[PDB]
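Visitor: Sharing a structure, written as structure tokens. Questions coming.
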Amino acid sequence: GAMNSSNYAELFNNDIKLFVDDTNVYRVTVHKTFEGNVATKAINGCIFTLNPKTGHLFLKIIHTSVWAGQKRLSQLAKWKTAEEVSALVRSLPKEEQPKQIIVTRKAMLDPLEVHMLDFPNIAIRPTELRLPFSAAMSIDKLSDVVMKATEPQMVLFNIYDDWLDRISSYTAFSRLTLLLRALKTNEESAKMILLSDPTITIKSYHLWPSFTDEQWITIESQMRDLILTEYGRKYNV
Amino acid sequence: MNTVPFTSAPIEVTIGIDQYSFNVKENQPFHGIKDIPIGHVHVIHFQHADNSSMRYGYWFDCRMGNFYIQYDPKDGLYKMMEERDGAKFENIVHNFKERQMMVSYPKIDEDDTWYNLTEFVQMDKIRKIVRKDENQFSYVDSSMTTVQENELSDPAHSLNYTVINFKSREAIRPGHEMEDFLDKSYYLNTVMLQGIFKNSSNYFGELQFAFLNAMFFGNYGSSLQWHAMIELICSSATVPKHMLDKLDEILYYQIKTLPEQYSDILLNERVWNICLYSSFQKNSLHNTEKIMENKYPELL
Ligand SMILES: CN(CCC(N)=O)Cc1ccccc1Br
Ligand SMILES: CN(CCC(N)=O)Cc1ccccc1Br
Ligand SMILES: CN(CCC(N)=O)Cc1ccccc1Br
């Protein structure tokens, strides 16, 4: 059934699983037409498919051409997501296929279940967790490869960089979700925290800066403060 | 007109014949039911006064044999049986008719209710759903489960309705996942109609039989089947126009006949609101929508 606070450590056991987030698949800018009506212009999107144990992020870039001549795009986007996830699973060796796929929004359950009828042993599950994966497009290198794509494309990143050499996947996932929650709540502030110190750089294959253990503690503290801050600014508390 | 004579009525019981119900007291001089219209299937059903649990009954067609009911004191129920000796059967039915020991099927010459509820129901198809080939009549009761319910236990005592499952490989063509899930026409027209039922009459027959088992026996699996067969049509964008008009009539008479006080348990709020107000056929069931809105506006 639904993943929640009580069964949280299941994410980090040795049963292969993937999260799938569809919140950046169909993206638009809204603007005024010469006649003063409103129209949308789609921009490139992405499916966010993540193995929380290993950090394996399979980023399927959704090029705007997949929407051409199509109706009801918000509904199509859920089925296109399910189609691409299904294709990904079928492309993996049997022993790499997930035993569970956790969708971050319940409207993905039926589209994915229907696309995965050939895999009766893969469990499709919702979650009661409010995960901040929509903020994936605030990571500069991910946003860059999405917006530069001229055709459909799959790109691979470890979203944990090399952290698992030093911390567990439980801890790496906690760090990731803190970082993403911060970027979602105040992107500018979050990015100033992460990048202000010019002596700490981002390695060319990494997504995040090369913080020492001690620096991560400071950064993690600063991100908590930011989130608490905005919570006050927002609610006047 | 045909007759279902009774050997006796040793235990107090409510007897039902199609949409009608009457009471018989323990050891009352009751010897059965006469003037039963030839040309239709019929159902004779029972609820004991001392254990209203287990409604049970028998689907039969008087053209297929001479049938009578005798209580069995070992198995504790009224059993339908067949007398092959035609001479003997007629000789006995005549004695009962002369002594006026039978109640009369009350068909009133303005009423087409039973025809309209059983138009497509055929005894040959009932006998394939209810497997017990040594008898010409078919036993059904409250507790019998469907082949699909047994998939989600005794196979011999099951209701073999046609399995409908919207999230199944049979319902969904590879490469048309979204199309086939959102518009079930492929599944209705090619898989079910052309492939399994062969024609819409056999489809409507199973739908009607399912409704009646749900209504008369409180058979939950039959209720699920009835609603699934409605939902498959309502969720199809392409349905033969004659099928829609006929479905509207079928459902109208089913809703008209339902006990008002059972509406809470025999009608699925989700299916009906989807069918009348969201589905492709939301504007195609005018008679059904009007009776539903005037009789069960709570549900909607
Ligand atoms: C290193 N390899 C990917 C990088 C690449 N492009 O070949 C491991 C890996 C597998 C699958 C997903 C992410 C990741 Br990270
Ligand atoms: C009791 N009766 C049998 C009489 C006999 N054979 O000696 C059962 C029954 C059979 C046939 C017709 C009506 C009915 Br009621
Ligand atoms: C006669 N009553 C309802 C008939 C009606 N007016 O609808 C119960 C009944 C049904 C069938 C046979 C005998 C008897 Br008694």
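Note that the numbers count up from 1, one per residue, in the order the chain is shown.
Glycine is treated like the rest: Cβ placed from N, Cα and C.
Not my notes, these are from Swiss-Prot:
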type	residues	note
MUTAGEN	A:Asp21 to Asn (Swiss-Prot position 1853)	Reduced growth at 30 degrees Celsius. Strongly reduced growth at 16 degrees Celsius
MUTAGEN	A:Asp22 to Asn (Swiss-Prot position 1854)	Reduced growth at 30 degrees Celsius. Strongly reduced growth at 16 degrees Celsius
MUTAGEN	A:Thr23 to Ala (Swiss-Prot position 1855)	Reduced growth at 30 degrees Celsius. Strongly reduced growth at 16 degrees Celsius
MUTAGEN	A:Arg105 to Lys (Swiss-Prot position 1937)	Severely impaired growth. Reduced growth at 30 degrees Celsius. Strongly reduced growth at 16 degrees Celsius
Visitor: For the mutagenesis positions listed here (A:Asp21, A:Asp22, A:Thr23, A:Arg105), tell me which residue's CB has the most neighbouring CB atoms inside 10 Å.
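Guide: It comes out as A:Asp22.
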Visitor: Between A:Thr23 (mutagenesis position) and A:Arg105 (mutagenesis position), how far is it from one CA atom to the other, in Å?
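Guide: That comes out at 8 Å between the alpha carbons.
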Visitor: Using DSSP and three states only, what is A:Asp21 (mutagenesis position)?
Guide: strand
Visitor: For A:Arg105 (mutagenesis position), what is the secondary structure state per DSSP, taken as helix, strand or coil?
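Guide: DSSP assigns A:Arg105 (mutagenesis position) to coil.
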Visitor: Tell me the Cα distance separating A:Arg105 (mutagenesis position) from A:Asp21 (mutagenesis position), rounded to the nearest angstrom.
Guide: 7
Visitor: C-alpha of A:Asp22 (mutagenesis position) to C-alpha of A:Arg105 (mutagenesis position): distance in Å?
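Guide: A:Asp22 (mutagenesis position) and A:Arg105 (mutagenesis position) have their Cα atoms 8 Å apart.
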